[PDB]
Number of protein chains: 2
Amino acid sequence: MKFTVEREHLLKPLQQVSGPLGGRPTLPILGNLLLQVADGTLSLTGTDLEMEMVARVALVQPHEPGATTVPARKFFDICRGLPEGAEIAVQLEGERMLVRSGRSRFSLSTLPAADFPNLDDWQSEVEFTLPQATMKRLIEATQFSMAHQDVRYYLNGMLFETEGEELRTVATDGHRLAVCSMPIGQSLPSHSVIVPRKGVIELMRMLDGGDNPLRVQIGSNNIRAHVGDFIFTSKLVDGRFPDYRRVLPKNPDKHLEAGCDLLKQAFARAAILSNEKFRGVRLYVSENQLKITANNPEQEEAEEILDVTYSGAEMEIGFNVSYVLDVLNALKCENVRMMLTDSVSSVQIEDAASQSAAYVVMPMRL
Amino acid sequence: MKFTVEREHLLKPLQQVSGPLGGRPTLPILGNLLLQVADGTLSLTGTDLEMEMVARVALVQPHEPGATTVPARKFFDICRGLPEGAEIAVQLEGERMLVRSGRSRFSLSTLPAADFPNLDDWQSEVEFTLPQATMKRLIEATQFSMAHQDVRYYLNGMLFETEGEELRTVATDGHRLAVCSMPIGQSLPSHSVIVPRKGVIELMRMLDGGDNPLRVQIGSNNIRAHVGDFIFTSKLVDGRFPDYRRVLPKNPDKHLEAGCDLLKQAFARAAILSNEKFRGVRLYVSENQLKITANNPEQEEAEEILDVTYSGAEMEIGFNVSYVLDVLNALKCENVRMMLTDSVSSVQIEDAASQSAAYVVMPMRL
Ligand SMILES: CCOc1cc(C[C@H]2SC(=S)N(CC(=O)O)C2=O)c(Br)c(Br)c1O
Ligand SMILES: CCOc1cc(C[C@H]2SC(=S)N(CC(=O)O)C2=O)c(Br)c(Br)c1O
């Protein structure tokens, strides 16, 4: 195996394939990157067994086929450490991989490429393409609502659902939920899968914000995403997701509208004096006015009064303020709409000018 | 106690006095800020018993004398969280302090001002003024060489020494030393004190950069720095700090000069393959050439060859590469000079064009 490539041509690829790592590398080989030269292309692969990232780099300079694996972080750091514009010559010599550039020489240990975890092939059942910007919007709109390491393991990820020509994402931890739908101009079969939390993060990281479109393939137990010369594959969570449609409040009779910035700031200040652990705050809605209060075990209290658009009956309701702030932070719009029912029902929050995303938060009793 | 002031006038002061406070210290009182209204001035004080920060704010609007203490972080967050241009009205009420602005209202818990830790009075023995920029340079030039939780408590701090018309800082952890001297245009007595690590951090944090002069007063067991309307006071560390004069090599005969960036990047790349805990690298000096090598337990190897200016005898010597990189990272000059004597003695590193600072690093066995 032999190849020579410009440092700048390796940086992005190396950065993208090092992602699968980071976790607890009980197995040494998982700390390595698989390098394969074949048909005039260098392929770099990183994996943690649950997912893998593959990057292909065209070789415009002399090369020889072969494969091996080397310590990921060390190889990446060596390449990044070389000067801008450096030509990196790599050759496999026995049980070591040599990296030479200018008057800098490195000899790295290797592990057989034949021993590198090889994720089995699978068949895609659903496929579609969409702008990177659309995937970014879908994940960013709901990611914060995923559970971390909940016993309800199927919540430690994000639902990706296809229906008609829409692609939708849903995330929930059982107490608050986020859903975002976007039409992608392609007839799709009705299908739903859950992508693991780490997979969602990796998918988001692969979007450079360029024009390169994203091609997605979903199988029975895996999902693959193609962007430019990068291919990310992840196992899917083997479980079923909650009925989010039932979560969305039937027909709320109360409607409140207010500036997103003013509302966020009011809740943020009030939160300061809320219980550090349970974070409860109370809302008092009345004719065109909202009063937010909060108190803690130290008997400290905060009160915010804001002008809002509301003409329904007066009502009081409590909420975990962190859940509310998470939603307002996710909504980068001018005005927000809160749809209420009563003090013992959840609230649905949306951008007042768009129904593309909806947030539902359970109320807190007190 | 009562006062009304523009939010803008409270921002910097609150930030400065909240610094000496950490994540809710052992004693509850230390988590509070002391507020005092007297003679048309609002004074804010924060302390951790070891050091104290006092900020004064002129009160132009109507006020009433008095004192109390309130949760530091909460009061700061409330003020910072209010909108730009907000006016903040504060008044003491029973066991609570009320903060009002617009239609935002807060009631904070209090602790008697009479219980707030009060640093004992002391007498200044050494006094001088100097530009903030000079103090910043003195600290930044040596801070990285201070010890970290060493049992030789005196090494965990920074020596501040006055001699002639110069102020000098010295820092060492017993393995490497850093010394920097700067002229301040004033005749001073020969004196030296040790400022605690935390005190050094706090001192640096109070320096913004403005032409606002820094006034320093040093006592037998205290140091005070006054900048604008901010006064910082800290206890000193009682111990015998080592003499840098006896550490600096005497007429070292082997001088090597090289570009700082090139030398730094060479050591940085070699370091990747050095022992992870011991970090040893070997230097081979010869006519206008430097070779740096590194190897680790798994026999991985790095070699860097650089052109340098050197006409001394050939020699090999080892060093902890982290110590070398720390020095090269602290210097922001174009060229560096390394001065050596033999294989079992320390190296002195300095800006080839300035003797304002000097660094000494102990050698490392093969
Ligand atoms: C009045 C009910 O209100 C809410 C209910 C849920 C989710 C629950 S209900 C339910 S049945 N299952 C199991 C399922 O669907 O498999 C759930 O997980 C959420 Br998240 C929110 Br936010 C609600 O406001
Ligand atoms: C001939 C002496 O040479 C050096 C001495 C030091 C100072 C250290 S060693 C040591 S014992 N103590 C006292 C202590 O035990 O705290 C120190 O402070 C340094 Br850093 C360097 Br680099 C030297 O080359």
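Keep in mind that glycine also has a Cβ here, set from the backbone N, Cα and C atoms.
Listed in Swiss-Prot for this protein:
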type    : residues                             : note
MUTAGEN : A:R24 to A                           : Mild defect in DNA replication, impaired loading of clamp on DNA, polymerase speed is wild-type. More severe replication defect and very poor clamp loading; when associated with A-149
BINDING : A:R24, A:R73, A:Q149, A:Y153, A:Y154 : DNA binding site
MUTAGEN : A:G66 to E                           : In dnaN159; a temperature- and UV-sensitive mutation, displays altered DNA polymerase usage, chronically induced SOS response; when associated with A-174
MUTAGEN : A:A133 to T                          : Reduction of synthesis of beta*, probably due to mutation of its promoter
MUTAGEN : A:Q149 to A                          : Mild defect in DNA replication, impaired loading of clamp on DNA, polymerase speed is wild-type. More severe replication defect and very poor clamp loading; when associated with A-24
MUTAGEN : A:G174 to A                          : In dnaN159; a temperature- and UV-sensitive mutation, displays altered DNA polymerase usage, chronically induced SOS response; when associated with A-66
Q: Determine the recorded positions, out of A:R24, A:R73, A:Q149, A:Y154, lying near ligand 1 in the sense that the CB is under 6 Å from one of its atoms, and give them in sequence order.
A: none
Q: Fill in the CA-CA distance, A:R24 (mutagenesis position) to A:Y154 (DNA binding site), as an integer in Å.
A: 22
**Q.** Same chain, 6+ residues apart, C-beta under 8 Å of the C-beta of A:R73 (DNA binding site), given in sequence order
**A.** A:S18, A:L21, A:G31
Q) What whole-number distance in angstrom separates the two most remote CA atoms of the DNA-binding residues A:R24, A:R73, A:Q149, A:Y153, A:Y154? A) 32
Q: Compare the Cα of A:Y153 (DNA binding site) against each of the mutagenesis positions A:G66, A:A133, A:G174 and report the nearest.
A: A:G174
Q: For the mutagenesis positions A:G66, A:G174, work out the Cβ neighbour count at 10 Å and name the residue with the minimum.
A: A:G174
Q: Could you check what DSSP calls A:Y154 (DNA binding site) once collapsed to helix, strand or coil?
A: helix
Q. How many other Cβ atoms are found within 10 Å of the Cβ atom of A:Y153 (DNA binding site), counting all protein chains shown?
A. 14
**Q.** Distant-in-sequence Cβ neighbours of A:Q149 (mutagenesis position), under 8 Å, six or more positions away
**A.** A:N156
Q: Taking only the Cα atoms, work out how far A:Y154 (DNA binding site) lies from A:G66 (mutagenesis position), in Å, as a whole number.
A: 40
Q) Between A:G174 (mutagenesis position) and A:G66 (mutagenesis position), what C-alpha distance do you get in Å? A) 50
(Q) Going by DSSP, is A:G66 (mutagenesis position) sitting in a helix, a strand, or coil? (A) strand
Q | Cβ contacts of A:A133 (mutagenesis position) (under 8 Å, same chain, 6 or more positions away) | A | A:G209
(Q) Let's check the environment of A:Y154 (DNA binding site): how many other CB atoms sit within 10 Å of its CB? (A) 15
Q | Neighbouring C-beta atoms (10 Å sphere around the C-beta of A:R24 (mutagenesis position)) | A | 7
